[PDB]
Each structure stands twice: as structure tokens, then as C-alpha cells.
Amino acid sequence: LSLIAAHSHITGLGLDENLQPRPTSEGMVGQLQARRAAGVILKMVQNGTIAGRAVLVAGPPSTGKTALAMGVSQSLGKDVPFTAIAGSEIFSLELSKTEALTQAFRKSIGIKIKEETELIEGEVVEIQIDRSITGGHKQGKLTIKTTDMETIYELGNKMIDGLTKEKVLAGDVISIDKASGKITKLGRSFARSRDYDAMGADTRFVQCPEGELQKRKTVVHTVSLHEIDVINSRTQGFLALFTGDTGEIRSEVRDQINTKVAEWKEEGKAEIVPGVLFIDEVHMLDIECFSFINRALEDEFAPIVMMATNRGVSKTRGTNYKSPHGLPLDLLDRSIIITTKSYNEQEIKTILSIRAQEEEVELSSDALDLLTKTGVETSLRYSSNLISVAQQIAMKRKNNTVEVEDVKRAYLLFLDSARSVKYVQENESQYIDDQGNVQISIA
Amino acid sequence: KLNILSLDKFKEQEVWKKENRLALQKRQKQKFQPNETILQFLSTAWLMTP
Ligand SMILES: Nc1ncnc2c1ncn2[C@@H]1O[C@H](COP(=O)(O)OP(=O)(O)O)[C@@H](O)[C@H]1O
Ligand SMILES: [Mg+2]
């Protein structure tokens, strides 16, 4: 379930086999140094050996740092956890800042336990359940068939109850899990003898299964370390996995879970797949959060943390002194910083074209040139937002292409930051000032 | 003569023992409610002709 979002146009970092960034691949344009560094961090995550590294992405706004993070996440793909949080999310009311950071850190480490299960699959021939009225004894047998074999099973009480609940019939192809006991109705083999109700609701036939009736299959259970901690914190922690309200889990629970998971890894029962934690706008975090991050990165069960910042020198929250990146020197000492630069005219043009392709907006050459000039003049994101409005204006005109006049109308209707600032300065009396004064009347 | 008598007696005893073991197993397999009414639900594939 997704819609066309800001970073929906990038499917990866777009790198070669030697980590050399392509000029334009997988949705990303330019940022060759940044993309190479992101690929190095990608390989570091995929190796799974280096623990608790911190990496910072710095640069001016609209330089693609969040795009770089989304590219890293897409290259990681599924099965490798990626926890995207903002600096504002830590400050909660039910949990402490340190507890929220601990939970965010543990959300990025995945534990995989693989199990082998026996599955019975086939098309039912005959089902027969005999139960005595006003009596608890039930006796039943079923005949489940496959293309090459057919057999009869005499059923216990629980299997009889499960099949009665599932409403299994003759023309049903079902699967039975001998361990769990769940019955899944895969489909139908033929019609239901033309009774009145439910006349033609079974037309979507499914083919009869083929092969051994009882076959073994493997099932992988992937659960993050934080989920295990929440489950083992209290008896009602399982509800807390969905409701929230996990509380502040006692440190002994986390230590014991760490020891148990290490034992599982040494035993081969579980596979640990560390991931990446991504903090948007880390400058919103307090100095206490930065100290905890400093210490918690030294743990052996820690993920790789990547942060985005554009503040330059700024006051660290919780302190009264300015810091090089809005972060204390202690955190800067243990983090590798990857930088981003402003975009050329050509890079802006090709990013606009990529966005137009993703938004399914067909731009004429002159319209694209005008949009590129506007983006260089005002902002990349401004032109990106203008594309869709221009498409809507063109649709209002009953035209299937965006021309220069549609972009001109969109430019006239919707303003940039600079034009709004100019209009405010020219008409300052019509707006409420910081001193709380405004003129409402026009005379 | 006496040994033949004893041998046929032993053969009959052995046959009786084995048959009784089989009958006991069958009686064990037939464990259900005695002489009670039973409600049965059956589903089966039915062949059809015009
Ligand atoms: N190198 C790039 N390749 C492709 N698209 C980019 C690139 N850099 C930025 N963009 C696009 O421009 C927009 C910039 O967004 P974002 O990355 O959040 O800016 P910032 O780097 O300031 O956080 C995104 O919607 C992204 O799709
Ligand atoms: Mg961003």
C-alpha cells in the first residue's frame, strides 16, 4: 500500500560491481562521492561483522541526504531491518529518552529461527464425522487424495473439531499442518452438486496437487530483538507489541535476552541479521540522548546508526554552546561524516525528468527547460511540487501534455518562499508581527 | 500315540491363544458408546450422467 511519494522514484543506490556510482541508475543522479560512501556503508552492513559504527550525512537542504538513506534502504531490501525515526519521536510521555533510544536501537537487529514443518496437502475424497447426540464421543475418517496416491486417516477429536470449524467438503483442496493444526482452504476441485443456495460461487477451480501427500517444508520466523524484549518483559508484553505501553523494560531482561540470543547463535538455532537505524534531523535530540548514543554504540548487539543534519554550527539542545554540526564533539569523534553538495543545472533537469516519469506527467522540452530554470532560481522541491499542479492545469485545458503556459499559470498561482517574503515585507501592516500588532482595517 | 494326542492338544491351545489375542485387539479397536444414537455428516464425490 503506497502512493507516489517524494522518494518513491529511487530503487537503490545504483552502483556497479566495484562500488563505482553510475551517472544515473536506480533513480539516483549525481552525488558520486556520497553514493560511493553509502555503498561502502551498505557493504559494511551486509558483511555483518562491524558493530556499532556511526555515520553522519551532512549538507545543505535538498541535497539528497534522505534520498541517500532511502537508496541504502532499498539496496538492503527486505530481510534486513531498517528503522527510520525522527529526532522528535524520542521525546515521549510514557518512556524515558534513554528507553526510547534503546527500543529504537533494538528494533534494528533481527533474529531468524528456521523450523522444518510437515504439511499434508491434497484434494478431499470423502469426509465422515460421526457424533452422538447428547454425547461427547466423536469418531471420523477422511480420504485425502493426490494425483499419485490416496489414503484414509482416522481422526482424533481435535482434528475433527478443526475440520468442522473450517467447513471442509468433498470438493475442497486443503492443507494440514501436523504441528500447528491449522487447516487452510486453498480452493475448490469441482462444483457443489447444484444445490439452491450458492449456485455458481465456486467457478474458480484449482488444479489438484501433485506428488507426495505428506511433504516437509521449512518456515522462517523473523522477529526483532526489541520484540523479544517486549515479550519477555512481562506477561502482558505481547499486547504491548501492538498497543504500545511497553514501559521501561528492566535491564536484567535485556541482559538475559542478549545472553540467550548469543547462545542461540553459537548453537545454530538462530541467525542474527543486524540492520541500520536512521535518525532524521538528529539535531532535535537532547545532549542526554547523544551521551547515551555514545555509550550504546559500544555494545556488541548494536546496529549501524546513520544521521542527517543540515544545521552547520548550531546550539546543541540542552546546552548553551554552539557545536560544529549541532552535535557534541564526543559523538563527532566516533562518527564518519559523508558530505553532500549542491546540484548542477543538468542534475536538476534530470531529477525533474525522473520525477515527471514517476508522477506520469509528460513534459514538453520547453516546459522542462522552464522548470529547470525555475528550480535553479528558487528550489528543486518547488519545481518538483509544481510538476503535478501543472499537469492538473493541463488537464483542465483538456490537453495530454504540459506546455510552457501551464507551468506559467502554476507559477502564478503558487508562490515560492522568496516571493512570499517579499509580499510580506511590502505589506507588513497586514500581518501579525512578533510584537503582536496588526492593522485589520483598510482605511 | 500319546505324544500325537498331546501335540494336537498343544496345536489347538496355540490356535486358541492367537485367536484370542486377535479378538482382544479387535475389541480394543471397537471402543465407542454402546447402543447410542449417532449423528453422521458425510461428503463424497458423486458421479453424474445426463
Ligand atoms: N542525488 C539524487 N538523485 C535523485 N533524486 C534526488 C537526489 N537528491 C535529491 N533528490 C530528490 O530531491 C528531493 C530532495 O529531498 P531530500 O533528500 O529530503 O532533501 P535533503 O537532502 O535536504 O533531506 C527528494 O524528493 C529526492 O527525490
Ligand atoms: Mg531530508
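Numbering, chain A: per Swiss-Prot, residues 17-459 in sequence.
Recorded method is electron microscopy, 3.3 Å.
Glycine is no exception: its Cβ is also placed from the backbone N, Cα and C atoms.
Features of the protein shown, as given by Swiss-Prot:
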{"type": "BINDING", "residues": "A:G75, A:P76, A:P77, A:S78, A:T79, A:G80, A:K81, A:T82", "note": "ATP binding site"}
{"type": "MUTAGEN", "residues": "A:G80 to A", "note": "Growth defect at 37 degrees Celsius"}
{"type": "MUTAGEN", "residues": "A:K81 to A", "note": "Defect in snoRNA accumulation. Growth defect at 37 degrees Celsius"}
{"type": "MUTAGEN", "residues": "A:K81 to R", "note": "Growth defect at 37 degrees Celsius"}
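The structure, with features from Swiss-Prot marked on it.
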residue : record               : contacts (Cβ under 8 Å, 6+ apart)
A:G75   : ATP binding site     : A:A50, A:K81, A:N326, A:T355, A:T356, A:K357
A:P76   : ATP binding site     : A:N326, A:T356, A:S358
A:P77   : ATP binding site     : A:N326
A:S78   : ATP binding site     : A:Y359, A:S395, A:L396, A:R397
A:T79   : ATP binding site     : A:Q47, A:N326, A:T356, A:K357, A:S358, A:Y359
A:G80   : mutagenesis position : A:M44, A:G46, A:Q47, A:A50, A:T356
A:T82   : ATP binding site     : A:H23, A:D296, A:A324
Around the recorded ATP site, report the further residues of that chain (criterion: Cβ within 8 Å of the mean position of the Cβ atoms of A:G75, A:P76, A:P77, A:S78, A:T79, A:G80, A:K81, A:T82; site residues excluded), sequence-ordered.
A:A83, A:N326, A:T356
Could you list, ordered by sequence, which of these binding-site residues: A:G75, A:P76, A:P77, A:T79, A:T82, have a Cβ under 6 Å from ligand 2?
A:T82
When DSSP is mapped onto helix/strand/coil, what comes out for A:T79 (ATP binding site)?
coil
